[PDB]
Every structure is written in C-alpha cells, then in structure tokens.
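To start, the structure itself, in structure tokens.
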Amino acid sequence: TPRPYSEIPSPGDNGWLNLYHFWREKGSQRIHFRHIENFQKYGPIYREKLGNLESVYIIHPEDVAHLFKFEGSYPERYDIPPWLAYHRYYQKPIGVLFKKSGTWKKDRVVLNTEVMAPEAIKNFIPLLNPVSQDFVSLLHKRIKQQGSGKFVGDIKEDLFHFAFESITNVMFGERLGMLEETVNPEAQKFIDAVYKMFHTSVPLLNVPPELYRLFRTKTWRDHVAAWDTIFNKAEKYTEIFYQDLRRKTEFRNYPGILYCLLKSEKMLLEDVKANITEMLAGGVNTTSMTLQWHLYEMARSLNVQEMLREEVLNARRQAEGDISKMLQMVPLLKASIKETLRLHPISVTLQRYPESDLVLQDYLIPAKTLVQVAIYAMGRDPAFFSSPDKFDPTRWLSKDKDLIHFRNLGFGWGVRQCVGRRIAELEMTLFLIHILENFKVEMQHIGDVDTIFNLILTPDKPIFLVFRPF
Ligand code: HEM
Ligand SMILES: CC(C)CC[C@@H](O)[C@@H](C)[C@H]1CC[C@H]2[C@@H]3CC=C4C[C@@H](O)CC[C@]4(C)[C@H]3CC[C@]12C
C-alpha cells in the first residue's frame, strides 16, 4: 500500500497561516523561487495549502511522466481565478482556454487543423517570413541612426510589435505596420492591455474572486479594464476583417485563420470571436519575452552564438532554396529555442487534475487534486541538467551518449499543450535566422538579469542589447 495523501511533507494543514507567511515573506512575485526552496526543504514532492487552495508539487521527470498517464482524454490545468472571474462575472463567451470537457475538445479539434497541422504550418511561412525581414530592416534603420554602425538599447517594445504583427498577419492576412516610424496607437492599447491583464492578476490569485471589491479594489479595476481593451479591440479587427473578405473574395491565396474557421464550417460564430481573441492575445508577449531571452543568452555566450550562425549560414549556401527548404536544416537552432524555454519558461509550472487516483513517488494522489509541475525549478536543478547555468543547445540533440532523454516542456504536453505552440516555434525560428545572418548581438556589460513572477515569467530589469552587422 502507498503512503496516504495527508503524509506528503507540506508546511502545515493551516491554509490561512501559510498565507500570512506567504504575504509576510513577500512571496507574491517570487513564487518560483519558493518552489526551489520548498523542494530543497521537503524533497521531491510537497503540498502547500494557501487559504483553501491546496496542491501537490513535483519535479522529477519520471513523476511528470507518470502524472501525465492519468491526465485524461480531456485534460484540465489550473484555472486563473481572476481570468475566469472576469468572464463569468461579465458573461463573456469563453474559448479553448476556459472551455471544459467535450465542449472543450470540440473547439480544439477544429483549432489543431487550422494552427497546428503541418500544412496550416507550411501555409504560414509566407505570412511570417516577411514580418521578420521587416524587423531586420527596423534594426538597419537604427544602426544608420545612432550613426556609428551599431545599435544600443532595450528592444522589448519592438519585440511586442513584431509579435503582434506576426499573430495578426496569420489570423487576418493584413499588415499593421507596428514596425513603422509611427505605429498604431489603438494597437499599442491592446498590446499594453495584454501585459496589464497579466501584471494585475498576481495580487488577485490568492484572494476570493467575489471578494475583489474590498481587499483588492484597485488591482481589480485595472485587470477588468485590461480585459475590456483586449475584447473590444480583438472584436474590432474581427469585424473590419470579416468585412475585408466578406465582399471582395473572388480568388485564392492564404491561411487566414479568421477565414479558414469561417470556411471549414466546423465552429459556430460565437466561438470564433472568442477563440481569435485568445489567439491574438497569446502572440503579444510570450514570443516577445522568449525571443528577448534567446538574444540575451546568445550575448552571454558568443561561442554558441557563432555555432548558430554557422548552421544558419550553412542552410543558406547549402539549400539555395528559399526559407522553406532551410527550416529542416537548422536543428541546433530549434534546440536553441528549447534551451531557452528551459532557462526561461513562460509558464512557472504545468498543472493537471488527475482523472483517477494514482501514486507519485510513494504516496496516494486522490483523483481531482491539483498537481503541479515545477518547470521553472526543473530547469535550474543540476540533478536534471549538467551545469544548468550554461546555455547548451546540444542538450536537446545529443541522442548518442544518452541512456535517458526528456522532452522540453516549455509548451506543455499531451493533447492540451499550447495550441499556439507551432506558430510560436516557427515565428521564432525565422526571426532568428534573419537575426543570425545579419547581426552579431552582444551586451554593453556583464549581464545579470533574474526573473520575476507576473503570471507569465519575465526578466526583472530592462535588457540592453547591442547589434552590429555580419
Ligand atoms: C513561446 C510562446 C508560447 C509558450 C511558451 C506558450 C506556452 C503555453 C503553455 C505552457 C500553456 C499551458 C500548456 C498546458 O496546459 O500543458 C499554453 C496555453 C495556450 N497558449 Fe500558449 N504559449 C505561447 C505562445 C502562444 C501563442 C502564440 C498563443 C496563441 C496563438 C498562445 C495561446 C495559447 C492558448 C489559447 C492555449 C490554451 C490551450 C488549451 O488549453 O487548449 N500561446 N501555452
Ligand atoms: C489569453 C492568454 C492569457 C493565453 C496565454 C497563454 O499562451 C499562456 C502564456 C498561459 C496559459 C496558461 C497559463 C498558466 C495558467 C496557470 C499557471 C499556474 C499559476 O499559479 C502560475 C501561472 C501559470 C503557470 C500560467 C502561465 C501562463 C500560461 C502558460
């Protein structure tokens, strides 16, 4: 017989007490640092009730592996209480992100065909490639601007525009010029909405939703706003683009996600609005943060920067073909992006509600218990990755002296991984080929940035990169 649940280490059955402590330690935004200290204290597995919210935490691959066995046919991750609250309170139509059960599966079948299938992928090359050339050119238009043949600065906001264009061009097939001299201000409103939503969710996560108006009056006003912006704006684009092909449509030429989901005819109207809103939202900061960190890391290690340049300039003068042909000749690059998600995951953890009881390590895990995967922490532990500080793309391809191998979880796993997984991977892969055949990025000084918890994980201080041609 396994050890009983209530026997899993934990810091105490008293949820409220733990919250006092959490709140006194200033843990609200260090929730990934605590993982690392908690596992160091309790060992491979532990519990921690905060108020009424209890969950188990794992870190060893073999466990994650096992836990996934019982995730189900229609899985279920943790549901952000503030996000969920806004929609129910306002009664806004939800999509894949909140959808539950066969209702959920229905949309995701459609959605895979249109954003994950390896022909809706090939149909993206042309939509994405050009947006990444336009970003090489914005950098070009800055090097010849500072005047001394280089560029110094924090390009984060350009990473946002880049990204928002990329997700808009693939869902709508029209360009927005967020990489122009003067960008759209209505589109900067939506972009800063998506990041305002995130940022204002943190203080709302460990407090009863229906108590927001008293213990969190301000943070709730702001988070409610940020969603409003997200909705109206995504709703606008969806109208003025429905009508962009509603009349003038006597030919062929893309995947227009908005179009395809109107032509496949496998989804009701109500949901396309909602799902598009959610996709649009997903492109804005995720790729941005990740791309930033990749560049950051390339500057931390030149020898690796050069190996990537060598393989990119090798699938150019040894493919002669366009971009399509060289996307299969760049393994180190793609692995580079996983080595990034390793060191800098967007998701601090992955969570699954087990369909049926199971046993982790040696403890009973009752079905329907929140179990969580310490992605951030697994990334930093030397018990899983030799010298976990080192940026080592070769981690994700050795396959010869490995007796064991684990797959990268930055995107999650199983049938309810990131539906935008594929779009993001290709979008970043192209941006880097272009950045790699054009600039030798560095950093002005010793780089020492650490991460901070803001729903998604972001770097804590601005990052200043240096681009120089070749
Ligand atoms: C580097 C970029 C990205 C990363 C790392 C990322 C990461 C992931 C993670 C870890 C999850 C939870 C996975 C799980 O439950 O197993 C998720 C959910 C999801 N993300 Fe992404 N994602 C990002 C890009 C995108 C893109 C561009 C979109 C929209 C196109 C977006 C929208 C989604 C949606 C809507 C789902 C929910 C899917 C579902 O529950 O069926 N994300 N993402
Ligand atoms: C509408 C958009 C928010 C879609 C964004 C999505 O592309 C992505 C960035 C989201 C969707 C699911 C999210 C997770 C939901 C719940 C967990 C547990 C929580 O305690 C920390 C955040 C964390 C780990 C979230 C990280 C951010 C994720 C991975």
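Following Swiss-Prot, chain A shows residues 44-513, kept in their order.
Every residue gets a Cβ built from N, Cα and C, even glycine.
Counting every protein chain shown, 23 other Cβ atoms lie within 10 Å of the Cβ of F233 (mutagenesis position). Under its mutagenesis entries, Swiss-Prot includes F233 to A with the note: Impairs the hydroxylase activity toward cholesterol; increases the electron leakage from the electron transfer chain.
Quoted from Swiss-Prot, the note attached to the mutagenesis of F233 to K states: Markedly reduces the hydroxylase activity toward cholesterol.
Here Swiss-Prot flags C461 as heme binding site, drawing on experimental evidence. Secondary structure at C461 (heme binding site), taken from DSSP and collapsed to helix, strand or coil, is coil.
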Exercise for review: Write down the Cα-Cα distance for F233 (mutagenesis position) and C461 (heme binding site), rounded and given in Å.
Suggested key: 22
Practice item. Reduce the DSSP letter at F233 (mutagenesis position) to three states and note it down. Key: helix
Practice item. Starting from the Cβ of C461 (heme binding site), draw a 10 Å sphere and report how many other Cβ atoms land inside it. Key: 18
